[PDB]
Amino acid sequence: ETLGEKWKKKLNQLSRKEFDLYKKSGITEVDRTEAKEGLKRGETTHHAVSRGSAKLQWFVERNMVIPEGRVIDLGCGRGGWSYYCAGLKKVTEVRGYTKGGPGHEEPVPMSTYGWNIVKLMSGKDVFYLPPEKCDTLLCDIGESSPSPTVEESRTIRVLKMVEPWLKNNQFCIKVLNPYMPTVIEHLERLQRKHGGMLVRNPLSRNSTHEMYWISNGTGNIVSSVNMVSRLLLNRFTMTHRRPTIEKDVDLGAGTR
Ligand SMILES: C[S@@+](CC[C@H](N)C(=O)[O-])C[C@H]1O[C@@H](n2cnc3c(N)ncnc32)[C@H](O)[C@@H]1O
Ligand SMILES: Nc1ccc(C(F)(F)F)cc1N
């Protein structure tokens, strides 16, 4: 049994109250108050559509993934990663795909900086899409489940689906469950072929063990995974630590 599986069993035993006190203990988060009020009022400039813009921004500002050229955003949802990339000087085009419909978020039209190079398409299940030529491959898909065997399947399916979209490109891919042994096996194989490293984002909640496979980095995957499992187990051992609360991102306005 992996440390992550022990973390998973403990998370599943939590009451709603304990889960709610655990999920943001010691994490980092952006203050969404201003963006939510603006979005409610139909404002189309400055605001990020979701917490995702700040989440991807954390990797980009650390040079872990450097978006350039034609960017593909798989599972774009409302479009947080797509509107963020649209404002980056090296980026020429942003194509976002998302499933939509019941249980899924629809793209939100915005007029933030670089909006004119963005095309978000709903009704697109990536597991049925042929791969396209692109310079940057982004993927934020992976639905949590109380079952880590369900999550193992979902994770391996994402890893296999993204691979042909990967051919010497910049990339940032969510790995929903990186602790299951069969997931580690695939990740090690992918790292030997495409390089990169698994990174834990401080804006991720404690209720998910997600890590992101980014192109610009190196390291031991197993080691990084176990450090996350230890971190998340340690966060059950003490009273809730209020999160670091930061300013949300300003995505500006106008065309590029
Ligand atoms: C975690 S959200 C992405 C949030 C996004 N990065 C942002 O910044 O707003 C993942 C999204 O993937 C979508 N999704 C899940 N499975 C999908 C699939 N098979 N094809 C396309 N989109 C999918 C979900 O509907 C959801 O909107
Ligand atoms: N995104 C989305 C689209 C359509 C529906 C519907 F009302 F038809 F069920 C629900 C959701 N959540």
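By Swiss-Prot numbering, chain A shows 2497-2752, in order.
Just so you know, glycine gets a Cβ as well, placed from its N, Cα and C.
Copied over from Swiss-Prot, here are the features:
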type     : residues   : note
ACT_SITE : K2551      : active site, for 2'-O-MTase activity
ACT_SITE : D2636      : active site, for 2'-O-MTase activity
ACT_SITE : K2670      : active site, for 2'-O-MTase activity
ACT_SITE : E2706      : active site, for 2'-O-MTase activity
MUTAGEN  : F2623 to A : No effect on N7 methylase activity; 35% loss of 2'-O methylase activity
MUTAGEN  : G2638 to A : 70% loss of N7 methylase activity; 60% loss of 2'-O methylase activity
MUTAGEN  : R2650 to A : 40% loss of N7 methylase activity; No effect on loss of 2'-O methylase activity
MUTAGEN  : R2653 to A : 40% loss of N7 methylase activity; No effect on loss of 2'-O methylase activity
MUTAGEN  : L2672 to A : No effect on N7 methylase activity; 80% loss of 2'-O methylase activity
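Features as recorded by Swiss-Prot, highlighted on the structure.
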| residue | record | DSSP class |
| --- | --- | --- |
| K2551 | active site, for 2'-O-MTase activity | helix |
| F2623 | mutagenesis position | helix |
| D2636 | active site, for 2'-O-MTase activity | coil |
| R2650 | mutagenesis position | helix |
| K2670 | active site, for 2'-O-MTase activity | strand |
| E2706 | active site, for 2'-O-MTase activity | coil |
Exercise. If you measure from the C-alpha of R2653 (mutagenesis position), which of the recorded positions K2551, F2623, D2636, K2670, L2672, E2706 fall inside 10 Å?
Worked result: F2623
Exercise. Can you tell which of the recorded positions (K2551, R2650, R2653, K2670) has the fewest other C-beta atoms within 10 angstroms of its C-beta?
Worked result: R2653
Exercise. Same-chain residues six or more away whose CB lies under 8 A from the CB of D2636 (active site, for 2'-O-MTase activity)?
Worked result: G2548, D2569, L2570, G2571, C2572, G2573, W2577, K2670
For this session: Using CB under 6 Å from any atom of ligand 1, narrow the recorded positions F2623, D2636, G2638 to the ones that qualify.
Result: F2623, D2636
Exercise. How big is the Cα-to-Cα gap, in Å, between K2551 (active site, for 2'-O-MTase activity) and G2638 (mutagenesis position)?
Worked result: 15
For this session: Using all protein chains shown, find which of the recorded positions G2638, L2672, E2706 scores highest when you count other CB atoms within 10 A of its CB.
Result: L2672
